[PDB]
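Single-structure report; data block below.
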Amino acid sequence: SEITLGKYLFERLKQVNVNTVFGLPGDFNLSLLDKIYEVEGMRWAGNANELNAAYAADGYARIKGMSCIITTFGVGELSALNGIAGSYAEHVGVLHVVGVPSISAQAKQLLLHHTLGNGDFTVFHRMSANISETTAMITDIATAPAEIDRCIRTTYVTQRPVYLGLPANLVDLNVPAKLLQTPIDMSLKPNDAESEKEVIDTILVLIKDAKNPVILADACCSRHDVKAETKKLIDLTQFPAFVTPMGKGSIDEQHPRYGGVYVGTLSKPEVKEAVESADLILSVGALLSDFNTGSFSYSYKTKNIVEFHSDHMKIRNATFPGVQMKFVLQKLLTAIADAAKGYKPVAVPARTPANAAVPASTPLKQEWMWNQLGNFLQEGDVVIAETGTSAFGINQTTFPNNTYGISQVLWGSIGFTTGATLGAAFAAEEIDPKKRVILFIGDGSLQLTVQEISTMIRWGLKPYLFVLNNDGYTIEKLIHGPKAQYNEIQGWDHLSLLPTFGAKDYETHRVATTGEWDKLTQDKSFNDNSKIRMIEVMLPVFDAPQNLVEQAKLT
Amino acid sequence: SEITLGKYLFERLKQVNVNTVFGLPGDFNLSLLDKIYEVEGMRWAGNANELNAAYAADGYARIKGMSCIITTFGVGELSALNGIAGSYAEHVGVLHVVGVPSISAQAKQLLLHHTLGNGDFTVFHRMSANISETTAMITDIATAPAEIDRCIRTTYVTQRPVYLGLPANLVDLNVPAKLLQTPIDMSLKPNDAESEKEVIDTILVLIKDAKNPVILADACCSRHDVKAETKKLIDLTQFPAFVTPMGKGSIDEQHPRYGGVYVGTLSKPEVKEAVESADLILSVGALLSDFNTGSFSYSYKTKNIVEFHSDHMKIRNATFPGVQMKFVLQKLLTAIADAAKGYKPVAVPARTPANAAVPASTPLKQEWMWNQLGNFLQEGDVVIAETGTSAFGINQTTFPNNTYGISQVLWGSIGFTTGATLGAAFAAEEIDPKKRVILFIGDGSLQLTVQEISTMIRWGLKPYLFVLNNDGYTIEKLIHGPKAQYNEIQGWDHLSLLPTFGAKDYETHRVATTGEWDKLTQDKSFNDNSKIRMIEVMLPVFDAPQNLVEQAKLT
Amino acid sequence: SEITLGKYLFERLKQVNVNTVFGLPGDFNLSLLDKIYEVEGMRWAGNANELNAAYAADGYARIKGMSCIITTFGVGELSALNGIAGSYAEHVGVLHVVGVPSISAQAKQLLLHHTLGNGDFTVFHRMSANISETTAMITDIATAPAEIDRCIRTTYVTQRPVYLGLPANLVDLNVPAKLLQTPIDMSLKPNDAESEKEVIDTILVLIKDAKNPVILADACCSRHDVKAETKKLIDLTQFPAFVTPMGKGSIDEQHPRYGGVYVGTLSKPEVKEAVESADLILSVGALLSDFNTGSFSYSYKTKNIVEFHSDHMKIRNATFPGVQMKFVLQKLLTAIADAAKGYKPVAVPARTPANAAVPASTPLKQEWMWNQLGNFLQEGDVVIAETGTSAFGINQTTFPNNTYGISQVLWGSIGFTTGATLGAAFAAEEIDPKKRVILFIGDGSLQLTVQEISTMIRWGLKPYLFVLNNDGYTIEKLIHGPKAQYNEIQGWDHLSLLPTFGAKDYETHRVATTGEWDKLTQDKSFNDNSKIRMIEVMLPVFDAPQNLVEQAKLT
Amino acid sequence: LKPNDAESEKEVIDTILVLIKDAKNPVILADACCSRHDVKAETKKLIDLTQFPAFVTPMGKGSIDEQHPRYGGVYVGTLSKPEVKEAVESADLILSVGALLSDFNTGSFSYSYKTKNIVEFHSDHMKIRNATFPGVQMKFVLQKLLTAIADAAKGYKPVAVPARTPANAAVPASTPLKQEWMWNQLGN
Ligand SMILES: Cc1ncc(C[n+]2csc(CCOP(=O)(O)OP(=O)(O)O)c2C)c(N)n1
Ligand SMILES: Cc1ncc(C[n+]2csc(CCOP(=O)(O)OP(=O)(O)O)c2C)c(N)n1
Ligand SMILES: Cc1ncc(C[n+]2csc(CCOP(=O)(O)OP(=O)(O)O)c2C)c(N)n1
Ligand SMILES: [Mg+2]
Ligand SMILES: [Mg+2]
Ligand SMILES: [Mg+2]
């Protein structure tokens, strides 16, 4: 028996659990799109924007493991680029598949629509090359499947965007259906014995001489299939554990040895004192390490630190290529037992005290809210916070045990969260329908990717959208141009947005005073993901969380 | 006396009349943007999206001459690439300036934010080089002024996108103000003597041996400072004139020798025969050429063609590089006189009879609407059509004298119009407040960039947004997947769209029956561009321009 | 004043001392070629083969520093690829410049000759990408010079092939001649202080604990501008020094602490015993390190070794990216003094005894000859040996002080030496006209690139060509198929080759017995590079140097 | 080779026949892919059945018997014999067997077919003017064509074809060799 390349792709995707595809129909991808509808349990998001789709695909990847978006030749693929760049930058596995024109034996003299007009049809591919781990422009079905498998394996394995160009005339050719019986190998090859070894010797050597160690969970410790290894390291050692604004969400904040969020100079004096006073640092999932001109001053001089990355090791200045943090962390876990035996637990910074009762009419303030949010969250919630005050605000909330956070800290492209809510809420519906997805986004950013709420309504998703109305680009005004016109926006009837896009079963709320917040977030019918909800929080123009108003002065 | 580079840029942009600047503020252009406000007559669009900003810069360059858009490093600049490419393909003069981190720094590894994380900063600049006539990344004020001038001249002169990289530390340094006393030379140098000559000698011989020549206006005859020469050509020869779907708007359709729009297989038989029976073709502002599409086919019967290009000549198969059309067009008209003396004024096709009084309660159909439109239009209007059924149907409308059209025929990116509308309505305004701008766009494409209506409201612009609600992507359903889910969309409450974005003084209407359209378009108040208006035209799912629904069945 | 891009290229080359250009005239490179003739002291080799030219360019690079070859679009560039791959593989700086078709604003519908016929004109470039350090396909003279400078700087700096595509229409445009006054920066940026530091600490730490150290000069210690640093290391430490078959020629073999040539299992028992018995190895110019399936078994388990590379450091398994061996070796030289103070010189393997008198009629044997050659060589000679018996043979000759050897050990492409003799003898004529260039090549290989001797004659060069006639592909027969027909060749009148190609002032000799060899090589008029000379040595079919007949058994 | 898709090859014929009928001066043009593609029979039959004038491209020279009566010469664009250039360019229909070469310029000359009304026969597909029928291999289509063409070429008027070139006239044995004379004299 045979199966058409078009159907084989989706089949493979279903096998790797990417049950939702993102994008918009168009040139050279219409026939390919018929196929997805042929595979059981596959659905087509039906986005309203190649960008929003690229964003959604990122949120989906972050939650489900990896994702896939299909755009059209030229006009489609170029629109999604920024969303691709972001996924390339923050290590997100996204398979970008574009429907390419038919592959002919002679000059495609007649191809013009959606082209630069200069005859060069490889330009859009060459462009995506810069923000892609690898690219594959298929030409003969003799190995098309092997090539699909490869782009899928590479994406998942290395968690970075992969470009897959597929000519239209091939989506309908047949390939051996048999090929589908051997799953794709999604495993990493074991490390070079002699190096992983060397790496260990050294780390124990370091752990032994160290007197005040501290663990630091970072960006790449969340979606790199290394959650266990990390929970084990914390237990077996019992050293003080801290997260980075990018690592927040990947560590159980209700753990007895959790110190907090290390954001350098924006850290809590106690938190800052702890991390900097350590004589050894075990940074898991390393990717940030230094930030000077922007955000904070978290950079120092790398004082004797070990950096576990997905593919390499970094002890001081020496680098060990190929040595993958997973299998290392494992081999390093067996021997960590003895060397830590007589360790004296170093006191860890206490939790921030909850806000103490205040009259129900006091107007809402960000600092109060980011600290109050901790009471609404519940185990299992996926929280998403947009660049700007929100991004900063979420770093000051104590996460109930087991909560996934999404903050595009390194790339920082506003708008991105709207798309992500769809992709995330999507995956979430797929894993556990009772998993909630809360989103905090400022008024300024909603405008850039606003129409994506339409796609939320059409699928009957039930996410919580908190909109922060501080009338403008506060975060900007704080670093420059407080009253700058380019920092102000057009006023929008935020709430009515839902029904405008067709929301038939929704709820809209407007919180202005502490009282109003508690009553709502405490309602038992509100705590339940029964339907889409837009909650508009009214906040001051120059009100901002503490951590931000501090770096706002120097940067 | 002195002046900051930042202010010098906007002072220069003022001189060539780019009164409006597009884009969004970012972590690297914030300081530059302050200088715009330091120049009388200059404004900041205040876009809600970089892509839309780019679409807008396109529309504006089409009506005003050239334009400028500013984005921020990485995130903002990569968000506008689709727009840019389109401007590159259909030859629009768009300047793309991007705020870049201080290249004149001594720290390399000490700067991480809005990058691929690999340390490579030339990456985004290299990407745009593929769709830019030229680029320039400024490094020292010593020649920063010259570079700016060079970029501005090349944009206007060649009508293609230019990339200008601007490091932050450079916007606040001083340059000799004296420099702005000498304008930027937007003049084209004279062609090489003997070459232009050969071109004439050769064109004349062709005009003589021809027995049925025709003048064909294409995309580059409108905005290239060549309208005089064009009208003189039509007068002196009296040859029949036709326009391509990209040329419609650049030729007075009330002129006696005007024959109609040549859209290949979608033409009126008389028009198809008229053009194909030509033994010589003078193509003014040539761009489009033999090409096929999912919907139709386009191809000139004869090969005996003389293509007039902004920078060169194409006679049959020979190419005379550097021999610019405008100056050649002139030398031509001067020696053509005698060889066209005894020319026999070939008959030209007749206009199409305006629909016959149909009962007020008959349901609106596209064919009838495109034909009936001809009446609502008044001299001066700027008509914009969106890719899809609209783009195909605006060719069957008879244009009053002096009516310009904007149809992204070649690049064909849906969504483009909502943005181009704002930029176009802007330039119009600055040129003449009473000049109207009408836009027809399907219900589907609106979803991609809907939020740019926001920027329209904030500026109190008064355009006409005709939205064609035919429930889904009909143009697509016509070439494939008639009931395919990917061709369906989420129902939107189109009318309440204006109010949601804060419109206070607007006006919404819904036209369903032929009478309702007559009553509405014949109203004198409606005929007055007093306020932004939205008209929702309820149309049937598979309805489309007759000729189109005819070739969609054959192909 | 201005200068044409075409002339600017050659000008820049002259500045970097590449006084000879390689290649053959053709499409899109004819006008560019006129330019070289415009620059003083520049000459055009005038090759007879894009391959031979690519080979010659490699020999030239090896001797002069870097080189440059110009081929034609399609048919030319693809022929030189193998010679490029080789230069990429063995770290040779070669600038490949191909004359590309004119860059047009629209589709080059009419370009066909020298194309795959499918319209795709980037294919040949994409292909060369795999064996190129970097590539540059120039499009606008706005920065063409900066791009030329870059490809030239990259080539020289990193000593690897660089692809430079140059459209024909640009070779004749003008660029600011001023630009030529600022030489290109050919210096390496200093190393990261904190790492180069770490690297040092460790190396002394290692040198201190070491009891039996040995220096090992390798491939990249000859043309990496690190000759001094290396001569100093040997003196200051006084450790035993050895070379690899690829390093041979880069170390003064008449030095008191020279151990010999380490080829693993093919080494001299004493030599093998020394290197393997060391407890520390300082491999300078590292690039080989391990060879198992082929040549020899030189691979072991990397027992505590330090590898100095042009761009990185390798101590054990740890790697230090960016740390360049030069500046390191320097910083490591200042501190090496004290730690070596009380070192006890470890005895070094003696020289192989010269052959003891044998009757003048004894027939020639390779072992006897490779050992006898040492008496003919003189200080300053550039010796070249081809893959096969020769390659192996040269490893057993004691090099008079200061002699450069050329043996393509890693890539090993027969034929390559013929071209190299031209390129090498060329450069040699340029630096010191009295420098001799001896070439040893087998009968089998001469056939592959034979016509290149023509180019030697036309320039009046005076190299010594020793042809080894053992009637076949001996080296092959030894590893497999002793009597295999594919291992035999067609008989050629070798000597007459010179006059056949036009040699008017030459000498041909045929050595068959030891006697004959001594008489000739000892003549005082023969020791002088007065004219081209072909010496045909008659040797047995299965005669081979010792070192080879040993590994010939296992591989 | 497997048989072409039924209805497609069909459409191709229907369309080619209609073109052969409306033409008033068709020509057969042998290109690079008519020689080594197992299509020589079909080619000769085409020349016989229609009697249309036949010409070869510089890549087709060799695949057509140059002694045949309907043979007109080599079409090398601007390097052709005026009669040949005019003969080909005056064609209102062109049957290109084994098409490969197409409008192209070179440092030495120019090459371009006057008309666009061309039916290109390719090893794996059909090119009628601007439409491309993928997968419809020429050899089998060429056959179905010859079978239905018979009648529409019944009253065809055998257009005149250019005459061969006269072999050099006895020149004194001591005259210095020149290329033009040699290429012509080679013929013998
Ligand atoms: C694509 C893109 N363009 C521009 C920016 C620069 N930027 C950063 S924050 C911001 C405004 C976000 O304002 P809002 O949602 O109002 O946030 P808050 O006021 O809550 O901080 C802008 C325009 C960006 N990150 N990405
Ligand atoms: C950016 C972009 N994405 C996708 C497409 C493919 N496409 C072409 S037309 C079309 C639908 C436009 O629909 P609508 O405005 O409803 O069209 P109508 O029904 O009037 O044809 C789509 C998705 C494109 N041209 N550009
Ligand atoms: C391009 C290329 N093709 C094939 C070979 C394989 N090869 C290695 S040695 C050899 C023969 C060289 O023989 P000769 O010059 O006779 O050497 P000798 O007999 O002196 O060893 C061949 C064909 C090669 N190295 N490179
Ligand atoms: Mg705000
Ligand atoms: Mg529609
Ligand atoms: Mg031999």
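Note that chain C carries Swiss-Prot numbering, so the residues on display, from first to last, are 2-556.
Backbone N, Cα and C define each Cβ position, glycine as well.
Copied from Swiss-Prot, the annotated features are:
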type	residues	note
BINDING	C:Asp28, C:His115, C:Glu477	pyruvate 1 binding site
BINDING	C:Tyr157, C:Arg224	pyruvate 2 binding site
BINDING	C:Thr390, C:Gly413, C:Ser414, C:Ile415, C:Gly445, C:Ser446, C:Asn471, C:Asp472, C:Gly473, C:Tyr474, C:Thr475, C:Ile476	thiamine diphosphate binding site
BINDING	C:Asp444, C:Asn471, C:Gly473	Mg(2+) binding site
MUTAGEN	C:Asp291 to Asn	In PDC1-8; reduces catalytic activity to 10% but retains autoregulatory activity
Sparsest Cβ surroundings (other CB atoms within 10 Å) among the binding-site residues C:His115, C:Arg224: C:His115
Among C:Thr390, C:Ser414, C:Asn471 [binding-site residues], residue with fewest other Cβ within 10 Å: C:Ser414
Site diameter for pyruvate 1, Å, by largest Cα distance between C:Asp28, C:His115, C:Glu477: 40
Nearest-integer angstrom distance between the alpha carbons (Cα) of C:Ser414 (thiamine diphosphate binding site) and C:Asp28 (pyruvate 1 binding site): 28
Distance from C:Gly473 (thiamine diphosphate binding site) back to C:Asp28 (pyruvate 1 binding site), taken between C-alpha atoms, in Å: 39
Top Cα neighbour of C:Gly445 (thiamine diphosphate binding site) in the set of binding-site residues C:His115, C:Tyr157, C:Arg224, C:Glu477: C:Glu477
Cβ under 6 Å from ligand 6: qualifying recorded positions of C:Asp28, C:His115, C:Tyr157, C:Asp291, C:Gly473: C:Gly473
Where C:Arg224 (pyruvate 2 binding site) sits in the secondary structure, as DSSP reduces it to three classes: coil
Site of maximum Cβ density within 10 Å, from recorded positions C:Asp28, C:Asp291, C:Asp444, C:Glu477: C:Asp444
When distances run from the Cα of C:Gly473 (thiamine diphosphate binding site) to each of the binding-site residues C:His115, C:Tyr157, C:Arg224, C:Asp444, the nearest one: C:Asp444
Distance-selected recorded positions near ligand 3 (C-beta under 6 Å), from C:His115, C:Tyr157, C:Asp291, C:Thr475: C:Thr475
Rounded Cα-Cα span from C:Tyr157 (pyruvate 2 binding site) to C:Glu477 (pyruvate 1 binding site), Å: 36
Chain D, Cβ under 8 Å: which of the binding-site residues C:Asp28, C:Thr390, C:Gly473, C:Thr475 qualify: C:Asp28
C:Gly445 (thiamine diphosphate binding site), number of other Cβ atoms within 10 Å: 25
Subset of binding-site residues (C:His115, C:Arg224, C:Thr390, C:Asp444) lying within 10 A of C:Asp291 (mutagenesis position), CA to CA, in sequence order: none
Same-chain residues at least 6 apart in sequence whose Cβ lies under 8 Å from C:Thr475 (thiamine diphosphate binding site): C:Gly389, C:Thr390, C:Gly443, C:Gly445, C:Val542, C:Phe543, C:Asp544, C:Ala545
C:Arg224 (pyruvate 2 binding site) versus binding-site residues C:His115, C:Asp444, C:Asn471 - nearest by Cα: C:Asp444
Rounded Cα-Cα span from C:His115 (pyruvate 1 binding site) to C:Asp444 (Mg(2+) binding site), Å: 34
Euclidean distance between Cα atoms of C:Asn471 (thiamine diphosphate binding site) and C:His115 (pyruvate 1 binding site), Å: 41
Spatial separation of C:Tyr157 (pyruvate 2 binding site) from C:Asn471 (thiamine diphosphate binding site) - C-alpha basis, Å: 39
Environment of C:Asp444, C:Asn471, C:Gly473, the listed Mg(2+) site - residues of the same chain whose CB lies within 8 A of the CB centroid: C:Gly443, C:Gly445, C:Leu469, C:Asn470, C:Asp472, C:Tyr474, C:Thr475, C:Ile490, C:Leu540, C:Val542
Of C:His115, C:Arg224, C:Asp444, C:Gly473, binding-site residues neighbouring ligand 2, Cβ under 6 A: none
Residues C:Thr390, C:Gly413, C:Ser414, C:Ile415, C:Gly445, C:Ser446, C:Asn471, C:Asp472, C:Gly473, C:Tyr474, C:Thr475, C:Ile476 binding thiamine diphosphate per the record - widest CA separation, whole Å: 21
Conformational class of C:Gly473 (thiamine diphosphate binding site) under the three-state DSSP mapping: coil
Other CB atoms within 10 A, centred on C:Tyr157 (pyruvate 2 binding site): 20
